[PDB]
Amino acid sequence: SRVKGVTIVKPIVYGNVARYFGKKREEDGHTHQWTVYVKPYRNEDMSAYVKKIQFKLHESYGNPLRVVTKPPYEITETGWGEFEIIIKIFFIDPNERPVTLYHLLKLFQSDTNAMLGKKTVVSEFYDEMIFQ
Amino acid sequence: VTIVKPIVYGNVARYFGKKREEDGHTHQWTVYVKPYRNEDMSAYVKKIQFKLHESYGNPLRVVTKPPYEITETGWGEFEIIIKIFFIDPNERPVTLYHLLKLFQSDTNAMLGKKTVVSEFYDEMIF
Amino acid sequence: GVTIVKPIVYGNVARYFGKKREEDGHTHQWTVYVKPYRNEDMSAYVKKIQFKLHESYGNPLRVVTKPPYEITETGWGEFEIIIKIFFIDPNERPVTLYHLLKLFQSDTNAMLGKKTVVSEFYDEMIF
Amino acid sequence: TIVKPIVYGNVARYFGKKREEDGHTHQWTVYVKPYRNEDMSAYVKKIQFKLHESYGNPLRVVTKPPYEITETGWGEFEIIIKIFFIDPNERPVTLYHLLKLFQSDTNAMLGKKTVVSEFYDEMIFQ
């Protein structure tokens, strides 16, 4: 006897891409450039149903609570260590509890890929968001 | 017999590599209508018009012969209304709207992609 | 009659390592896939999807039941993957698609700066 | 009553020098590919690209995708593409293509390094 609406499912990908500079940036000792991101599994404007996404970077980043309101939902920074990003998705239709994803930022590649195409690391994962 | 005909539409764009100083243009793009499957549209489509932004000279571009597409160059993103007129005058024309997409995500920039694509699928029902 | 239409894409992508990997000879990494065209839950209508990979692989009759309906491997040569699409509805007979796994880029796309082999083909599935 | 749209053209790139060994200054690739990707090899028996007489083996035949031919040379000329069908009755379609190698002047200011000359067409059946 629950009064439910229509079940609505939205498939998403999220993760990070990273690329090594070549040399230890002398000023901060940084080494990689990277973008963490959330994007639809197939091209569509998520802004129909996503108000904002926030990525909580590491405590060592200035302005660590980064937020994005309009697509692409991505944050680009540079760094030297791997750490755990906490990505919260905020829906438009309130009475829709946010979704929270933990993504371990990957910067270095596997020795297996040190032997094949060792340039650009990618770490992406599939998940789906439910509605109504 | 309710006959459906499926289509994709949208645009593709590519970065100059450097803003041209004559007109501050940074991209060339192409906006299009294509059939979902490699079939012929001309059998049932009189013309398609792509109403561009008023910044463009002659903003009402009309395509009557396939391929139903328009190639321009640009500095900015904007909405493109798309009017599909059918060959028997009875059939009501279908208006599609498309937000020209010109600027690459840092993600796709880091993956070394070279072409920005936003494309969409529809069904014209008869 | 039901008469529902669900556009899908299938095919594979491929991105050549840079060099022959000294361990198993592998030169390319690839992903053969079947995706809805729109962003939607296709497990609403798809029970499972079988991918028949070349006999040289292991468990070559790969079967995916939860989206994404993607297989990822490495290899060094091309072959033909037979894709069988099993539906939720029992009255709906499975579809079988053939796809030639493209690993080698063509001269046209090589000369354009293209960095990934993409071979994508289209279909519409009816109910 | 089947119509099949195709794209045909060439890409070329100035190689960077006048190769002194044989004079050849560009490398090009002429191709034919369906407007919307399908197994063209289901109904195309072979595709011919007849080229300038200076090229030994001037009739080149391709029989399976990618339907392209790659070469090097110094000058532009007309490539005759002939498309032969699996169905013995359907007669060969013949396309003419001005192979392009040198760039325009607004596309230099664009930030282009590769040339693209590409045309739509429709193979028609009964």
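The residues of chain B that appear here are 19-144 by Swiss-Prot count, in order.
A Cβ is built for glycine as well, from the same backbone N, Cα and C atoms used for every other residue.
For the mutagenesis experiment B:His43 to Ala, the note given by Swiss-Prot reads: Impaired binding to histone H3 succinylated at 'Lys-122' (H3K122succ). Quoted from Swiss-Prot, the note on the mutagenesis of B:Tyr74 to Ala is: Impaired binding to histone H3 diacetylated at 'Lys-14' and 'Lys-27' (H3K14ac and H3K27ac), and subsequent deposition of histone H2AZ1/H2A.Z into specific chromatin regions; when associated with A-93. For the mutagenesis experiment B:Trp93 to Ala, the note given by Swiss-Prot reads: Impaired binding to histone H3 diacetylated at 'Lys-14' and 'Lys-27' (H3K14ac and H3K27ac), and subsequent deposition of histone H2AZ1/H2A.Z into specific chromatin regions; when associated with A-74.
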In the chain carrying B:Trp93 (mutagenesis position), residues 6 or more apart in sequence that have Cβ under 8 angstroms from it:
B:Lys37, B:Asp41, B:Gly42, B:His43, B:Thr44, B:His45
Residues with Cβ closer than 8 Å to the Cβ of B:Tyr74 (mutagenesis position), same chain and 6+ apart in sequence?
B:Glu90
Local Cβ density at B:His43 (mutagenesis position) - other Cβ atoms counted within 10 Å:
18
